[PDB]
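K.L.:
Structure provided below as structure tokens; questions to follow.
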Amino acid sequence: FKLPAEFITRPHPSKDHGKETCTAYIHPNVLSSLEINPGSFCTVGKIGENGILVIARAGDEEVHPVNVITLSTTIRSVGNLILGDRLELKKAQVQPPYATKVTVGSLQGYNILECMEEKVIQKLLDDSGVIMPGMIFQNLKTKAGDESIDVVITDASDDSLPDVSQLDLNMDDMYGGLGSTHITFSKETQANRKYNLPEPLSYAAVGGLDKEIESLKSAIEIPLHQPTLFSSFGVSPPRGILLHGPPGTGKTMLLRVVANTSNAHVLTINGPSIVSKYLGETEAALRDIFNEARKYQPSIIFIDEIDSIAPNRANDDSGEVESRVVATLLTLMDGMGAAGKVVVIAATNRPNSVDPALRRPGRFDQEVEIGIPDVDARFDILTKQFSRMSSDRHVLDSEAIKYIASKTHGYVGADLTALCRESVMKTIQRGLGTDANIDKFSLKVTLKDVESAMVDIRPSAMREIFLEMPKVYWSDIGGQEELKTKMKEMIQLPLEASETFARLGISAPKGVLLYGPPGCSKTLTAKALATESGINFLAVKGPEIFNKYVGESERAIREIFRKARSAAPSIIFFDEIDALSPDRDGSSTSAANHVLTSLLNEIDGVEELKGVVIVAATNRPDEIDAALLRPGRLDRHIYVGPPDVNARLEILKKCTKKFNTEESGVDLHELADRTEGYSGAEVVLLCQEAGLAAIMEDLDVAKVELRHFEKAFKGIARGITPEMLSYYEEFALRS
Amino acid sequence: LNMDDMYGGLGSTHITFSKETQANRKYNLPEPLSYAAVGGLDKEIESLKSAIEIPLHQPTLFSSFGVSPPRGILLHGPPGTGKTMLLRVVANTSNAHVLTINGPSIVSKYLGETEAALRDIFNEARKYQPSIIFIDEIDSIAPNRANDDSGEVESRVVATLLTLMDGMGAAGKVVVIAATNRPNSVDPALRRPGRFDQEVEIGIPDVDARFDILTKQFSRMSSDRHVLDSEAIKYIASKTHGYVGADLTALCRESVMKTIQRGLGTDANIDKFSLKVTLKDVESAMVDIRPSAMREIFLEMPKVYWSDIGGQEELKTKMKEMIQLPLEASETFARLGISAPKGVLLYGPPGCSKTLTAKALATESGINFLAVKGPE
Ligand SMILES: Nc1ncnc2c1ncn2[C@@H]1O[C@H](COP(=O)(O)OP(=O)(O)OP(=O)(O)O)[C@@H](O)[C@H]1O
Ligand SMILES: Nc1ncnc2c1ncn2[C@@H]1O[C@H](COP(=O)(O)OP(=O)(O)OP(=O)(O)O)[C@@H](O)[C@H]1O
Ligand SMILES: Nc1ncnc2c1ncn2[C@@H]1O[C@H](COP(=O)(O)OP(=O)(O)O)[C@@H](O)[C@H]1O
Ligand SMILES: Nc1ncnc2c1ncn2[C@@H]1O[C@H](COP(=O)(O)OP(=O)(O)O)[C@@H](O)[C@H]1O
């Protein structure tokens, strides 16, 4: 009448020798309920992955609790059965036929074990059960020179009739004291890929965040491994650890890595399955989970999508899941014990959406920040991946890897993995289409398929962006170095002196304004800023945030600002802020005033945004509200007037570069001198319209004449009056 | 069904060898749709064939590297394009198991029932090695989280689907096909390179694709029921600049009804094959059906020849200028950097040849012309 439902694994205590393979400490009631002899085989369902790891069984001494079961570290490493998993029991399968060859692999060693061998076979098969594809044991004591050695035994050369058995366990009948089947030591084989064994996630698999992962590992290791030392201080160790970052950074991967690499008990939630219609069922389930958590001293708590599980109460008090669950989790994690050893890992995509009650120094003082990988991190990730599938399947030199990393500057580790997968599948498809069923080893991996892969896949942001790769560069634009010397320092201040700002307390005003006459270089200056910065750029313009619906503009503003906050320290730019700046003039609606107040509060009100930098562009800065025209925010003002002689000459030469200068008949200076009162846009359009005049004669031409240029000059107008220039100058004088 | 009786070892019932006709149509049995019906999407259908053949047929080659095979395939396009027909065709031609679902029928007021059904279906798919999963109307079942807080059925199903398709197995052979009307309404969580890195887009058919579809349809109903020439099909395809395959099928159907009713009215119940299908009924049907774009504003205004046009020669010269430059000067613009200003302003007194130039241009150019009335 016990009715056992789910079982939980546990390492075998006391070490020694004992069983070490078929402990299976289970209460005799469950043994009688299964109608199977205790001196026989047992199964662990572990949900799915058929094969069920048929291992022999043994009885306990009546104190071992029913729920918990022991699978030993050897089987735990063989099947990657991590702590806290659910298990099921069923009748054993047919007896194994026989074992044929069995071959050792000598994991992470240079082999040459004959000196320390000492008839390993007896040490390997001095145990009952023992599944041939998996044996992992401690080095114990082997002759002199201590050291540690491990063996890979995954490869096999036999087959079993049932397809259910994934690891095709074999029986043991050989001889040993304190000769085999044609020896067992041969070659340093790795994990067998034929059976597709689940490869454990190594601690070195993740990279590019070495400082962050080291800090996280130390912060979670010092409470568990040094509980008495921390309790001596009397301040008690916290249990909450916060993980956040942009999507695709692999936070779940590092959670899995730290769970696998830690021998302590680990617990994780399976998403919204805990949430149920019954009010008390969820509370009872959470209480039971916490009880099982602190019943054993070494325990790890993993929480995923805490934003969905614990949404902000102020943002939406829909009901059912509400602040009550936040309060009950806070009470549960506040007082499980005085010192204890418990750490809770919470991963959320949007920290702002999380309940601010969770984000408090009293409960979640320690935070871990993960950002977008840079060039070095992406290069390291690519090198790790190439080492992961080995040089036998691809050829890529270090310079090629660096070039690929530089080309894909806006990507992430998940993006790189998807790029590798798509490159592999496109290479396979090309080989199938062209080479007519050739061996895949000859074609391997090249550069053209990968280049086409990054061309086709496109960055995962799915938003329009110049990206600086296919757009205008610095050499294509000729301007004045006076503004360049200013902007380089201005945008190198935050990216390079964040620690200096933190130490000194001066911080950054984060306010820059650019005003220019119509037809001048203002959006050009913004593009130059974005190009030189080399950071993701959001193309936002004034009327874009405006919408017919009331309140939609505020929603769009909040969306773009929380996207910029999560898009690393960058620059946010407004193409035409003159649409919303004037409120007193023109009798602006209440929506414009609300948007202006919201942006005023966002720039330098109540909160400070250290990450993003606000740059604004206006067609006319004289009608702007006095609230925004305040020192501290958007204080810097640059005249950035029309291009001077050298800049105009460079622009003309760049436009004439497509043409031929020798046969053009111009010296590239007389045209600039004559076209001095025109705007930059008009100057650019002059070359195109003169080319049209030249090609008027017989369509495609190779010669341009002075009469065409004269007609082009006569047929166009500058459209700029001295009155607006005088007004713009008066704006500078008045400020 | 009827029982079998044979007199022999290792004479039938009055011979069995007679003709090589197709399946009997009197019973009107369903016919397994094949790739012959689909036409005009050769590149897209080949890409879909590759994407469905690479993981299922030879998963070991892809799994030997260790990067795991892709599991998510995304399909999207304008309504009525025929993507769901491609889904049914690949289901019929595939010998592997499929998991086509109804959609909202599974969704109920009980949150646990839907989760249990999802369990059962995905364990059924995973347990048997050859299995395919077909999911349609992705935007509904999984609305965008940022769009609205619908509640009940919400991003929880997105999370459980992601956890399901993340780790079904090491190599396996399992793919999921998602068909959505608009990719924008799809939850961005699904639209991820880790989940849906492969995207299949089936755009609106062009003139060649529409012509291929019409030819395939005519070959399907055979020449017994109609007499159409290649130039007639080409003209019909050219006239239908924006129609889709569903629109072409509707045009054929309405032409059939118009022909039937005209024959009944005039010929007084004449033989059906005598009148078959002509071109005048098709023209009347495409005129009366209204173009594919519902409530369109870029209308197809009529054309008129040059000798019916009267005006100054300077405007005609600028006309020829601005049409001859872009069509046959793209290489010149690319090499010279002139590009295309694409901006022309027409200002003048009302009622004197302001729109006459545009009308003559629509006539002469032959390119698909579109015009908008301003106040409309
Ligand atoms: N930096 C990286 N280096 C190598 N592989 C990576 C990297 N980032 C992601 N990947 C690959 O992409 C997969 C996705 O990682 P993971 O599931 O941890 O994503 P995540 O960013 O935590 O997001 P989500 O929770 O939505 O899955 C990894 O299992 C791995 O195969
Ligand atoms: N290539 C084609 N050949 C013949 N008929 C076609 C073709 N493409 C589409 N059709 C027609 O279009 C219709 C199929 O519409 P279907 O529902 O499959 O489209 P869909 O683009 O998947 O959109 P929906 O979201 O409505 O399912 C049928 O009437 C079919 O005859
Ligand atoms: N040297 C150049 N080459 C190409 N395009 C240019 C050049 N200088 C300016 N432009 C274009 O002219 C535009 C300048 O806009 P601008 O007149 O400053 O806007 P506003 O009228 O609001 O001040 C930019 O969008 C840019 O694309
Ligand atoms: N040769 C012609 N004979 C009869 N009608 C004509 C002829 N040429 C043009 N039209 C008519 O004159 C109209 C010209 O429109 P138009 O006056 O340019 O528009 P708008 O009133 O905007 O200036 C056309 O709608 C056309 O029907």
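We number chain B the way Swiss-Prot does; in order, the residues shown are 196-205, 220-585.
Structure method, as recorded: electron microscopy, 5.9 Å.
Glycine is no exception: its Cβ is also placed from the backbone N, Cα and C atoms.
Sharing the record's features from Swiss-Prot:
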- B:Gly286, B:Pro287, B:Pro288, B:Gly289, B:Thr290, B:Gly291, B:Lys292, B:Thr293: ATP 1 binding site (BINDING)
- B:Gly557, B:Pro558, B:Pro559, B:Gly560, B:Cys561, B:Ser562, B:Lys563, B:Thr564: ATP 2 binding site (BINDING)
- B:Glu346 to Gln: Reduces basal and RLP24-dependent ATPase activity. Increases interaction with RLP24. Slightly reduces RLP24 release. Does not affect composition of pre-60S ribosomal particles or growth (MUTAGEN)
- B:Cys561 to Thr: In drg1-11; severe loss of ATPase activity. Severe loss of oligomerization. Resistant to diazaborine-mediated growth inhibition (MUTAGEN)
- B:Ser562 to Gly: Increases ATPase activity. Loss of oligomerization (MUTAGEN)
- B:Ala569 to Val: In drg1-3; resistant to diazaborine-mediated growth inhibition (MUTAGEN)
K.L.:
Round to a whole number and give the Cα-to-Cα distance in Å for the pair B:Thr564 (ATP 2 binding site) and B:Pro287 (ATP 1 binding site).
P.N.:
33
K.L.:
Out of B:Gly286, B:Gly289, B:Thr290, B:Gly291, give those binding-site residues positioned within 10 angstroms of B:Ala569 (mutagenesis position), comparing C-alpha atoms, in sequence order.
P.N.:
none
K.L.:
Quick check: with B:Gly557, B:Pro558, B:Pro559, B:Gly560, B:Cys561, B:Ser562, B:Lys563, B:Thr564 left out, which same-chain residues have Cβ atoms within 8 Å of the centroid of the ATP 2 site Cβ atoms?
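P.N.:
Other same-chain residues with Cβ inside the cutoff are B:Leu565.
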K.L.:
With respect to ligand 4, which members of the recorded positions B:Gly557, B:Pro559, B:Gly560, B:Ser562, B:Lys563, B:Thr564 satisfy a Cβ distance under 6 angstroms to one of its atoms?
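P.N.:
If the test is a Cβ under 6 Å from any atom of ligand 4, the answer is B:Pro559, B:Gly560, B:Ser562, B:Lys563, B:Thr564.
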K.L.:
Listed recorded positions are B:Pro287, B:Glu346, B:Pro558, B:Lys563, B:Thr564, B:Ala569; which sit with C-beta under 6 angstroms of ligand 2?
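P.N.:
Within range of ligand 2: none.
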K.L.:
I need the neighbours of the ATP 1 site defined by B:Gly286, B:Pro287, B:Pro288, B:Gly289, B:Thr290, B:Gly291, B:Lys292, B:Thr293. Which other residues of that chain put their C-beta within 8 angstroms of the C-beta centroid, in sequence order?
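P.N.:
Not counting the recorded site residues, we get B:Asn390, B:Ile411, B:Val453, B:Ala455.
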K.L.:
Does B:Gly291 (ATP 1 binding site) have same-chain partners at least 6 apart in sequence with Cβ under 8 Å from its own Cβ, and which are they?
P.N.:
B:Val247, B:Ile411, B:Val453, B:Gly454, B:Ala455
K.L.:
Identify, among the mutagenesis positions B:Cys561, B:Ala569, the residue whose Cβ has the fewest other Cβ atoms within 10 Å in this structure.
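P.N.:
Counting other Cβ atoms within 10 Å of each of the mutagenesis positions B:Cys561, B:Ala569 gives the minimum at B:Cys561.
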K.L.:
Which ones, out of the recorded positions B:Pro287, B:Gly289, B:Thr290, B:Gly291, B:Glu346, lie near enough to chain A that their C-beta is under 8 angstroms from one of its C-beta atoms?
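P.N.:
From B:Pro287, B:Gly289, B:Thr290, B:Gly291, B:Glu346, flagged as close to A: nothing.
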K.L.:
Round to a whole number and give the Cα-to-Cα distance in Å for the pair B:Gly557 (ATP 2 binding site) and B:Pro287 (ATP 1 binding site).
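P.N.:
Cα-Cα distance, B:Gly557 (ATP 2 binding site) to B:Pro287 (ATP 1 binding site): 40 Å.
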K.L.:
Within the chain of B:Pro288 (ATP 1 binding site), which residues six or more apart in sequence place their C-beta under 8 angstroms from its C-beta?
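P.N.:
Within the chain, B:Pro288 (ATP 1 binding site) has Cβ neighbours under 8 Å at B:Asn390.
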K.L.:
Can you tell me the CA-to-CA distance separating B:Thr290 (ATP 1 binding site) and B:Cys561 (mutagenesis position), as a whole number of Å?
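P.N.:
That comes out at 43 Å between the alpha carbons.
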K.L.:
Please work out the number of neighbouring Cβ atoms within 10 Å of the Cβ of B:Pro559 (ATP 2 binding site), leaving out its own Cβ.
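P.N.:
Cβ-Cβ neighbours of B:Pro559 (ATP 2 binding site) within 10 Å number 5.
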K.L.:
Please tell me which one of the recorded positions listed here (B:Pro287, B:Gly289, B:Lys292, B:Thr293, B:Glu346) sits closest to B:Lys563 (ATP 2 binding site), measuring Cα to Cα?
P.N.:
B:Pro287
K.L.:
Under 8 Å Cβ-Cβ from B:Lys292 (ATP 1 binding site), six or more apart in the same chain: what's there?
P.N.:
B:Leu284, B:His285, B:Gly286, B:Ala388, B:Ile411
